[PDB]
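Trainee: Quick one: structure below, then a few questions.
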Amino acid sequence: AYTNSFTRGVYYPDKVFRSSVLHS
Amino acid sequence: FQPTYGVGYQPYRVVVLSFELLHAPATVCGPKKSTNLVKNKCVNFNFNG
């Protein structure tokens, strides 16, 4: 059986605080 | 390994120290003496290196 994951399985990429920014 | 072996064939003990300079909280430091913390002035600082 199956389902669509939608927009999940994202984790914080590194242990640095950031705010009010778009990071690639 | 035998005591008669040449300088290239003799055993050597080896250690590799693998450092992790991660952006995480540090837990292994060199012997550096800490100070009191100064605020609102311009200062030189050293936080965990």
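Here Swiss-Prot sets the residue numbers for chain B, with the shown residues being 497-545 in order.
Recorded method is electron microscopy, 3.0 Å.
For all residues, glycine too, the Cβ spot is worked out from N, Cα and C.
The following feature annotations were taken from Swiss-Prot:
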type	residues	note
MUTAGEN	B:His519 to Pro	Increased resistance to human covalescent sera neutralization
VARIANT	B:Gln498 to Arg	In strain: Omicron/BA.1, Omicron/BA.2, Omicron/BA.2.12.1, Omicron/BA.2.75, Omicron/BA.4, Omicron/BA.5, Omicron/BQ.1.1, Omicron/XBB.1.5, Omicron/EG.5.1
VARIANT	B:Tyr505 to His	In strain: Omicron/BA.1, Omicron/BA.2, Omicron/BA.2.12.1, Omicron/BA.2.75, Omicron/BA.4, Omicron/BA.5, Omicron/BQ.1.1, Omicron/XBB.1.5, Omicron/EG.5.1
Trainee: If you count Cβ atoms within 10 Å of the Cβ of B:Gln498 (variant position), leaving out that atom itself, what do you get?
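Mentor: That number is 7.
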Trainee: For B:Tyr505 (variant position), list the number of other Cβ atoms lying within 10 Å of its Cβ atom.
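Mentor: Counting Cβ neighbours of B:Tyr505 (variant position) within 10 Å gives 9.
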Trainee: Taking Cβ atoms only, which of the recorded positions B:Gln498, B:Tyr505, B:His519 fall under 8 Å from chain A?
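Mentor: Checking chain A against the recorded positions, the residues within range (Cβ-Cβ under 8 Å) are B:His519.
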Trainee: Given B:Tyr505 (variant position) and B:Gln498 (variant position), what distance in Å do their CA atoms have, once rounded to a whole number?
Mentor: 9
Trainee: Translate the DSSP assignment of B:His519 (mutagenesis position) into the three-state scheme.
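Mentor: Reduced to three states, the DSSP call for B:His519 (mutagenesis position) is coil.
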Trainee: Near B:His519 (mutagenesis position), which residues of its chain come within a Cβ-Cβ distance under 8 Å, counting only those 6 or more away in sequence?
Mentor: none
